[PDB]
Amino acid sequence: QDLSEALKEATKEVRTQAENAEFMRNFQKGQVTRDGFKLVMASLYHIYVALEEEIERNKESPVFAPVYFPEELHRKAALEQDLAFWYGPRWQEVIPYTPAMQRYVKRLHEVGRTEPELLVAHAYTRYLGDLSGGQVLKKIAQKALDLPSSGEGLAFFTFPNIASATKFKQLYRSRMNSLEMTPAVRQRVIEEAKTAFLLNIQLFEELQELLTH
Ligand SMILES: C=CC1=C(C)/C(=C/c2[nH]c(/C=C3N=C(/C=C4\NC(=O)C(C)=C4C=C)C(C)=C\3CCC(=O)O)c(CCC(=O)O)c2C)NC1=O
């Protein structure tokens, strides 16, 4: 009935697939290396750059404005901070940009440029996924990666302008459900959420091959 309910129900299978991807399965059980973690952070930076650029283009359109929460959710700055730590001061020149990263980025710019009504599917997937699992993954990461005590490297995993992830997720759902769209568009939003999960699955499959070939 509600768009948030329909999204959750329709992507339950691809979401399990994403969790079952070998790279994530290993991450979840504390088997993650510095080389692997670095690759995922670089991935998220490219992804969020593109997403946030497209949110900014579309923030005033009726098809996104109601789910526009810049202060609460923006992740580009946090990833800039972490990548300076993980790759050093010239991080922006040396971070990798792989085919599977580019495929995600390319879709995000297509959506933002020609089908901005679908941007909510991508925002939902990324922001709510990352908000929800960040506390759990952070702990796993700090145990597995044995950071120096230098106060940096994992800013991505804290959304400082959200005091309660639960309360924020309720508001965000409420705002999603207030978006107005034709039936054809609503179908395409749901499909786009599935596409977002598939773009993540393909990313994880690539990172595993790069790490183990
Ligand atoms: C990457 C690691 C990752 C972990 C461990 C994670 C866990 C996680 N995701 C959740 C919600 C969510 N998680 C996602 C997304 C994902 N969930 C995924 O495991 C993956 C790979 C995606 C997307 C690529 C979304 C879209 C929601 C909101 C579901 C909703 O309430 O509608 C919740 C809230 C409770 C639940 O629904 O089970 C947890 C604990 N999310 C993550 O993103």
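All residue numbers given for chain A refer to Swiss-Prot; the residues shown span 11-223 in order.
Just so it is clear, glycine is given a Cβ too, placed from its N, Cα and C backbone atoms.
Per Swiss-Prot, the features are as follows:
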type: MUTAGEN; residues: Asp140 to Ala, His, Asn, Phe or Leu; note: Inactive as a heme oxygenase but active as a peroxidase
So if I measure Cβ to Cβ from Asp140 (mutagenesis position) and keep only same-chain residues at least 6 apart in sequence, which ones fall under 8 Å? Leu54, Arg85, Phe166
Which of the three DSSP states, helix, strand or coil, fits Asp140 (mutagenesis position)? helix
